[PDB]
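Undergrad: Below: one structure in structure tokens.
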Number of protein chains: 2
Amino acid sequence: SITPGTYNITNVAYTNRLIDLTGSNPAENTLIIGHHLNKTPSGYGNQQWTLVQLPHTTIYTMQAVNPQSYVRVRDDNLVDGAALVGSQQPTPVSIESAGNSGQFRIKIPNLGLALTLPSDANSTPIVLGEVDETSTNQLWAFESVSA
Amino acid sequence: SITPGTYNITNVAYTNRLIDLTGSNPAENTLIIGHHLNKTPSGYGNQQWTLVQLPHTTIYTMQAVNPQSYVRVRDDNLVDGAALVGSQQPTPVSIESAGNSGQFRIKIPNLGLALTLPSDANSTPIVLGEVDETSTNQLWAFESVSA
Ligand SMILES: CC(=O)N[C@H]1[C@H](OCCN=[N+]=[N-])O[C@H](CO)[C@@H](O[C@@H]2O[C@H](CO)[C@H](O)[C@H](O)[C@H]2NC(C)=O)[C@@H]1O
Ligand SMILES: CC(=O)N[C@H]1[C@H](OCCN=[N+]=[N-])O[C@H](CO)[C@@H](O[C@@H]2O[C@H](CO)[C@H](O)[C@H](O)[C@H]2NC(C)=O)[C@@H]1O
């Protein structure tokens, strides 16, 4: 499973879209979106995500670098279509390798829902979607931010 | 939420019953059961459970002190009535205070299911049951182990 650490996380369908906390805004419910890289080599802090892992399981918290908002399903409403947002508290996620290259699904534990990017349009908010076998938009790649 | 550490866990409905790994058996799929305290004052290692926590969540792993088997739902079959067993791999659980005091429900994350002890007979296996706020069979007291 992915080692704890700090990553740029890019969509597999839309490889030029990173997970990005809108406007580096620390406010609750700020949306999390798919957005072009906003600074080389690894973006500002709002496109870097630190993963903390529960040993011997695939459960993690994801926290941005700056501001330090965690990834959270808005209002803890774990249903299809629900928005991902920046919050002072995280939603635990299950990050699971897809049979793939170094590709992963970021899943809501035990619900069969996953983070998806529904459009390549820049700034498209990321939402939950149903886990499936053929959609690449709920597939994600992780790249370490250089120390 | 509960502080990480090593605990004896006693049922609320049946106060002479602790979560216990059958016969201190290290084998996979060994039943977890309700059973009287097997040693004073904190039982042997099969009745002592170490909790590991993912910070800022209520998700945890539970592992016996000896042998070191984790608490796992049989075949990761997260449905009503499924057996709890020891395994080399854990089922992440959500340990949530049930108001009261020192009382907690050990729930399956995001599902309406929780560990429950259906009878005070010695060695009755612990199994998942639907979450039910009024049922003491799925309530648990946690006492730090002095040993
Ligand atoms: C609404 C908003 O936050 N707009 C801009 C913000 O302007 C704030 C003032 N008024 N408005 N109205 O300015 C930031 C910083 O330039 C800007 O942030 C970018 O937002 C995009 C999505 O639109 C993406 O999140 C970028 O990564 C982000 N860049 C930074 C550095 O935060 C925001 O859109
Ligand atoms: C038979 C065997 O291989 N193990 C038994 C063990 O046998 C001792 C030999 N016969 N004598 N006197 O005996 C213990 C009971 O003392 C037994 O372990 C207990 O099993 C129950 C449920 O069946 C429960 O898990 C108890 O906590 C457990 N106690 C300990 C200390 O492991 C074991 O199966």
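Residue numbering for chain A follows Swiss-Prot; the residues present correspond to positions 2-148, in that order.
This entry, so its header tells us, was determined using X-ray crystallography, 1.9 Å.
Quick reminder: no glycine exception, Cβ is built from N, Cα and C everywhere.
So Swiss-Prot says this about it:
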type: BINDING; residues: A:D21, A:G24, A:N39, A:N47; note: carbohydrate binding site
type: MUTAGEN; residues: A:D21 to R; note: No sugar-binding, hemagglutination of human group A erythrocytes nor toxicity to Jurkat leukemia cells
type: MUTAGEN; residues: A:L55 to W; note: No effect on sugar-binding, but loss of dimerization, hemagglutination of human group A erythrocytes and toxicity to Jurkat leukemia cells; when associated with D-111
type: MUTAGEN; residues: A:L55 to R; note: No effect on sugar-binding, but loss of dimerization, hemagglutination of human group A erythrocytes and toxicity to Jurkat leukemia cells; when associated with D-111
Undergrad: Out of A:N39, A:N47, A:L55, which of these recorded positions is nearest A:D21 (mutagenesis position) by C-alpha distance?
TA: A:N47
Undergrad: Beyond the listed site residues A:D21, A:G24, A:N39, A:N47, identify every same-chain residue whose Cβ lies within 8 Å of the center of their Cβ atoms for the carbohydrate site.
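TA: So the extra residues in range turn out to be A:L22, A:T23, A:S25, A:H36, A:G44, A:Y45, A:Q48.
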Undergrad: Fill in the CA-CA distance, A:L55 (mutagenesis position) to A:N39 (carbohydrate binding site), as an integer in Å.
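TA: That comes out at 30 Å between the alpha carbons.
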Undergrad: Of these recorded positions, A:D21, A:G24, A:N47, A:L55, which are close to chain B by the rule of a Cβ under 8 Å away?
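TA: It is A:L55, listed by sequence.
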Undergrad: Hey, does DSSP put A:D21 (mutagenesis position) in a helix, a strand, or just coil?
TA: strand
Undergrad: Within 10 Å of the Cβ of A:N47 (carbohydrate binding site), how many other Cβ atoms are there?
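TA: The answer is 26 other Cβ atoms.
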Undergrad: Look up A:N39 (carbohydrate binding site) in the DSSP assignment and reduce it to helix, strand or coil.
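TA: DSSP assigns A:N39 (carbohydrate binding site) to coil.
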Undergrad: I want to check the contact list for A:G24 (carbohydrate binding site): same chain, sequence separation of six or more, C-beta distance under 8 angstroms. What comes out?
TA: A:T31, A:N47
